[PDB]
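Asks: Below: one structure in structure tokens.
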Number of protein chains: 2
Amino acid sequence: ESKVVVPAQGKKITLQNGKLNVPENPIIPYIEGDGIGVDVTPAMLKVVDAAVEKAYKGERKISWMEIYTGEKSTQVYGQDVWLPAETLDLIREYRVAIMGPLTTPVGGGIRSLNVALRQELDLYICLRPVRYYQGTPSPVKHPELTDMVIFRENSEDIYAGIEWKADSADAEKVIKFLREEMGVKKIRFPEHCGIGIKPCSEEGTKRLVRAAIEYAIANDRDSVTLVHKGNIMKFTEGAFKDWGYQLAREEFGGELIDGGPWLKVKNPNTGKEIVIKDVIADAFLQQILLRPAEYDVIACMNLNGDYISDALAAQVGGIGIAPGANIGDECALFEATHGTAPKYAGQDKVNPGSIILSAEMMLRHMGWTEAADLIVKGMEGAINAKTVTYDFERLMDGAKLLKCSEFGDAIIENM
Amino acid sequence: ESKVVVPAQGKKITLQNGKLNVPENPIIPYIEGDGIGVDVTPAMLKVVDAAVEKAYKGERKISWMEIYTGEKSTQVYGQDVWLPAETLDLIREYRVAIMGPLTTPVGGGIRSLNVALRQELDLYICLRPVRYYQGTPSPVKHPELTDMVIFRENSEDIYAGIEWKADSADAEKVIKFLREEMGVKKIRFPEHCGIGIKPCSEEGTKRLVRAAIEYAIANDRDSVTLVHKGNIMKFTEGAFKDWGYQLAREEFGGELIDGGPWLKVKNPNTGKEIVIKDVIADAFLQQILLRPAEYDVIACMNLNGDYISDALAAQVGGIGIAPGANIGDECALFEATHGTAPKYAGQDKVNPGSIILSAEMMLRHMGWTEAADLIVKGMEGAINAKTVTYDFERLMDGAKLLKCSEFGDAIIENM
Ligand SMILES: NC(=S)c1ccc[n+]([C@@H]2O[C@H](COP(=O)([O-])OP(=O)(O)OC[C@H]3O[C@@H](n4cnc5c(N)ncnc54)[C@H](OP(=O)(O)O)[C@@H]3O)[C@@H](O)[C@H]2O)c1
Ligand SMILES: NC(=S)c1ccc[n+]([C@@H]2O[C@H](COP(=O)([O-])OP(=O)(O)OC[C@H]3O[C@@H](n4cnc5c(N)ncnc54)[C@H](OP(=O)(O)O)[C@@H]3O)[C@@H](O)[C@H]2O)c1
Ligand SMILES: [Mg+2]
Ligand SMILES: [Mg+2]
């Protein structure tokens, strides 16, 4: 008994030849989000509607359709309905959707609803661009040097969720198999030992890296860096790196730079030579602080991508305004990347910048680049004006403190 | 046919009741290290001898004994001798040793000689303190707020080196077992798929965390933070966190703070209440930049520790002066934490600060705290004086450029 209401006015986005066909009146599902979702989502809807209205002079308008996942879903659909099958169907059917932060319960056997959405819908790209907005308080000296785009593999790695508890019958069965059938002698303590499995495939790797290189081409970026810990994990992380370079050679004409191992890929549109290179993951966490200007598009596995995107967001002062998308071949889900911060829920206090910039990505994904540009311009102006929410204000001198809703308005005021 | 020469003058350190018994004339094995090892090691020997001479007025003296691992070992012992069994025996027998950076070959089937040393000798603690030295050029605004000590688990995690290549008979055998016998359906692409195993045990976890809490007590530190990605890896990383808290409760009288989950442990010597807490790994990489003063002793698994120690070293401008130890119940191996940087080898150019501060840790481990304090004082003075090696100098104005050897001398000059 669906409680979703399909908008009377509005038409479904469709997909033909890997190209989105977006009508003037697209229906866009949104999940409000739990906790501060109640604050940031209304601000997002208003900012997006204003950008769309202004950009296309009223010719285009989104028909927002609320759908459910998280604690709110339990209130709507019932007790154990954290992720209704209907939500998976609707996101796939309508092609483009956006969500606030989600509450995943503890003590009931769910790792992460965000991860569940990504995997169930096969949204294999976690796309997280990290740039600096002039005027943002930052813990680093030169945050303006950071302008990167993270392509985080979203469907494999240790995120597969394949593991067994220490002392469980299953764990002991796996360990026995490893020691006795596979001849494994490297388990230091085989008793009271939890076990996890890390898969990495050629297909999984290459579809991710393919998207990263296509993005570098489409957006005239300077380089793609494969980040990995392949010196220790030779057959997963090392394989990821090798397959990435191979893909560049086989599909994009990548040629050896000097004596290797870096490659150059010719941008078929601009003639720019895009560098394909690689950095070991621990060293990369140093490089993003010490030589940020040398990095651009980043391609990495699921866990590394999780870490890198957080580290980069922190350094640009963007912990609360970091945008994110999850993109697959059939649909895409844009998301606030911060948590539910329930202590502030309903106080109209927190920064709606993250979900707003994820909506910017959404508009851009829809081909509505003018509306997207207006959001960027608005965000830039508001931050430059020092008219900001508490999280920025408390780190600044001479700023004007704005509520969440009010910061949404300041963004519009600056379009 | 050993090519190691046991010093005529000198006596073996011994171990009784988990307490080192260090004579006035201890024999200390050292590995010179490959590449820039030839530059930084001589500087380390000179600085350490000066600190020891000055601290104890000639009553004490180290008898250095060269031992081998890495490319130099192949030159001494022969073609495929990258890690002679003799070196493992000698480090265990003499209890305390130090090494420069090592060349691990590529294309011959060795992940890392550093990891091999750690695992073979069961040096389950990777101890990496990260502090700021006034005057060091840093990419962050307030590096002085960083004063942490990393306890990185050194014997388990994905470092166990258990994995199989995509398309290999073994990989397919493991995957078949997983899908057919374990009923695993979560492998997105089971073909052309590499597989790695991640173990985490109660014993492995608790011996690491035990050392971290004992350290916090011995050194009157403020808190121990368990860092993990337990929300996704419930039975490895999540288990690590749970066992860590449990250890604090069961062995150290840890009591609930407020409504949890943090605990307080009473320092039995100073009565200080040590906070035991936890942070998810991605968030922690933000916290170390945004709220560094809130963190002190860190306890984490092998891979997370690898990443965290690099990230912290970068932020204090200490990429080339980060000290490190590997400690087990029977012996300890102190190490330069940077690479071999062969392009500079023999030019007397690079920073010997890392191996020098690892030697400071070594002296402190030996109970020679006065000599260790002299090295710290010397390092602080030299850096404050802006008499520094090229890696610092190029980031500063009005500094005096010193050779590697000369910086070693400046450290002595400042004792
Ligand atoms: N079971 C669940 S739901 C769970 C558990 C762990 C992690 N996560 C995930 O991991 C990430 C972090 O989540 P979390 O739960 O650890 O964070 P939360 O507890 O929800 O938020 C922690 C702090 O981040 C700051 N913050 C978050 N959003 C903000 C905004 N829009 N404006 C200003 N400040 C903001 C606030 O800092 P101050 O209080 O200092 O102002 C807040 O107290 C999220 O992606 C989340 O989905 C989820
Ligand atoms: N197969 C081997 S041996 C291998 C491979 C990968 C990683 N690792 C390990 O991973 C870590 C990093 O090693 P790596 O090989 O990637 O680094 P390296 O190539 O050996 O060094 C890279 C750069 O770091 C800087 N640097 C290193 N030591 C320095 C010092 N003492 N003073 C000043 N600058 C210094 C230099 O930067 P500038 O040129 O800019 O001045 C150097 O070019 C090490 O722990 C290493 O053991 C080992
Ligand atoms: Mg994350
Ligand atoms: Mg490392």
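Following Swiss-Prot, chain B residues are numbered 2-416, in order.
Placed from the backbone N, Cα and C atoms, the Cβ positions cover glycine too.
Pasting the feature list from Swiss-Prot:
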BINDING   B:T104, B:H339, B:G340, B:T341, B:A342, B:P343, B:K344, B:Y345, B:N352, B:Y391, B:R395  NADP(+) binding site
BINDING   B:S113, B:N115, B:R119, B:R129, B:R153  D-threo-isocitrate binding site
BINDING   B:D307, B:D311  Mn(2+) binding site
BINDING   B:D307  Mg(2+) binding site
MUTAGEN   B:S113 to A or T  Decreased enzyme activity. Loss of phosphorylation
MUTAGEN   B:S113 to D  Loss of enzyme activity
MUTAGEN   B:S113 to D or E  Reduced affinity for isocitrate
MUTAGEN   B:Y160 to F  Nearly abolishes enzyme activity. No significant effect on substrate affinity
MUTAGEN   B:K230 to M  Nearly abolishes enzyme activity and strongly reduces substrate affinity
MUTAGEN   B:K242 to R  Impairs enzymatic activity
MUTAGEN   B:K242 to E  Strongly impairs enzymatic activity
Asks: Which of B:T104, B:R129, B:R153, B:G340, B:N352, B:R395 (binding-site residues) reach within a Cβ distance of under 8 Å of chain A?
Replies: none
Asks: Taking the recorded positions one at a time (B:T104, B:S113, B:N115, B:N352), which has its Cβ surrounded by the most other Cβ atoms within 10 Å?
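Replies: That would be B:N352, with the highest Cβ count within 10 Å.
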Asks: Considering only the recorded positions B:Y160, B:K242, B:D311, which residue has the minimal Cα-Cα separation from B:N352 (NADP(+) binding site)?
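Replies: Checking each of B:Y160, B:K242, B:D311 against B:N352 (NADP(+) binding site), the shortest Cα distance is to B:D311.
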Asks: Relative to the Cβ of B:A342 (NADP(+) binding site), which residues of the same chain, six or more apart in sequence, are found under 8 Å away?
Replies: B:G36, B:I37, B:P102, B:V351
Asks: Please check the recorded positions B:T104, B:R129, B:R153, B:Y160, B:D307, B:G340 against ligand 4 and give me the ones with CB under 6 A, sequence order.
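Replies: The recorded positions passing the 6 Å Cβ test are B:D307.
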Asks: Looking only at B:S113, B:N115, B:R119, B:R129, B:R153, which the record lists for D-threo-isocitrate, tell me the maximum pairwise CA distance in angstrom.
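Replies: Greatest Cα separation within the listed binding residues comes to 18 Å.
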Asks: Filter the binding-site residues B:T104, B:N115, B:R153, B:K344 down to the ones within 10 angstroms of B:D307 (Mn(2+) binding site), Cα to Cα, kept in sequence order.
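Replies: Within 10 Å of B:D307 (Mn(2+) binding site): B:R153.
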Asks: I need the most crowded of these binding-site residues: B:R119, B:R129, B:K344. Count other C-beta atoms within 10 angstroms of each C-beta and give me the top one.
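Replies: For the binding-site residues B:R119, B:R129, B:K344, the Cβ with the most other Cβ atoms within 10 Å is B:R129.
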Asks: Reported as an integer number of Å, what is the Cα distance between B:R129 (D-threo-isocitrate binding site) and B:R395 (NADP(+) binding site)?
Replies: 26
Asks: Quick one, of the recorded positions B:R153, B:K242, B:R395, which Cβ has the fewest other Cβ within 10 Å?
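Replies: B:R395, out of the recorded positions B:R153, B:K242, B:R395, has the fewest neighbouring Cβ atoms within 10 Å.
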Asks: For B:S113 (mutagenesis position), identify the closest of the binding-site residues B:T104, B:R153, B:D311, B:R395, judging by Cα separation.
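Replies: Of the binding-site residues B:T104, B:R153, B:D311, B:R395, B:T104 has its Cα closest to that of B:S113 (mutagenesis position).
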Asks: Which recorded positions of B:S113, B:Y160, B:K230, B:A342, B:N352, B:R395 contact ligand 2 in the sense of C-beta under 6 Å?
Replies: B:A342, B:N352
Asks: Write down the Cα-Cα distance for B:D311 (Mn(2+) binding site) and B:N115 (D-threo-isocitrate binding site), rounded and given in Å.
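Replies: Counting only the Cα atoms, the answer is 16 Å.
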Asks: Round to a whole number and give the Cα-to-Cα distance in Å for the pair B:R153 (D-threo-isocitrate binding site) and B:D311 (Mn(2+) binding site).
Replies: 12
Asks: Let's check the environment of B:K230 (mutagenesis position): how many other CB atoms sit within 10 Å of its CB?
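Replies: Taking all protein chains shown, B:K230 (mutagenesis position) has 26 Cβ neighbours within 10 Å.
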Asks: How many other Cβ atoms sit within 10 Å of the Cβ of B:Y160 (mutagenesis position)?
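Replies: The Cβ of B:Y160 (mutagenesis position) has 26 Cβ neighbours within 10 Å.
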Asks: Quick one: give me the count of other CB atoms within 10 A of the CB of B:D307 (Mn(2+) binding site).
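Replies: 23, counting other Cβ atoms within 10 Å of B:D307 (Mn(2+) binding site).
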